[PDB]
Amino acid sequence: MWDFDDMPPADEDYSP
Amino acid sequence: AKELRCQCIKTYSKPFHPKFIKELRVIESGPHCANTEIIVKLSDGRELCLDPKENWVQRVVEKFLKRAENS
Amino acid sequence: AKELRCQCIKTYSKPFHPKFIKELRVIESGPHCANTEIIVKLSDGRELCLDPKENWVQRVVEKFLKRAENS
């Protein structure tokens, strides 16, 4: 989660 | 041969930086999709699907190519 | 953290047509590779590695993008 910066998804149903 | 869904379930129609991208993946219309879908590995750990319908997608993605090529 | 090899150790020395390409894969310098490698997948269910150092690679690959985009 810490990978972001104060930013990728805050949701996830994008799993091909 | 009954029912097949596209690789991208949905697309992340929200801008974000190219800094997070390490691997790119593009799948053209297949036996499961009659169109084109841009996919990308998310440095958070997961994967992410982009919509070439957005201008910011053609940009952050374009930079990745110009960056991986200049490297 | 001892020894890691690039995702692509060898390349294809035979130009072809995107007609056989259905999926593209590009991996930028990673913890295993300090450069850039353009991987690809053929409909036959195979996976090879191309060398961006060849002009024909920038072409057959460019067509794939122009084809998957126009689709």
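Numbering, chain B: per Swiss-Prot, residues 29-99 in sequence.
Determined by solution NMR, according to the entry header.
Every residue gets a Cβ built from N, Cα and C, even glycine.
In the structure as shown, the Cβ atom of B:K91 (mutagenesis position) sits within 10 Å of 13 other Cβ atoms. The secondary structure of B:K91 (mutagenesis position), as reduced to three states from DSSP, is helical. According to Swiss-Prot, the mutagenesis experiment B:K91 to A carries this note: Decreases heparin-binding activity. Impairs heparin-binding activity and leukocyte transendothelial migration; when associated with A-94 and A-95.
One mutagenesis experiment catalogued in Swiss-Prot, B:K94 to A, is accompanied by this note: Impairs heparin-binding activity and leukocyte transendothelial migration; when associated with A-91 and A-95. Under 8 Å, Cβ to Cβ, and six or more positions away along its own chain, B:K94 (mutagenesis position) finds no residue.
Here the Cβ of B:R95 (mutagenesis position) has 15 other Cβ atoms within 10 Å, regardless of which shown protein chain they belong to. For the mutagenesis experiment B:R95 to A, the note given by Swiss-Prot reads: Impairs heparin-binding activity and leukocyte transendothelial migration; when associated with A-91 and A-94.
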Under 8 Å, Cβ to Cβ, against chain C: pull out the ones among the mutagenesis positions B:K91, B:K94, B:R95 that qualify, in sequence order. B:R95
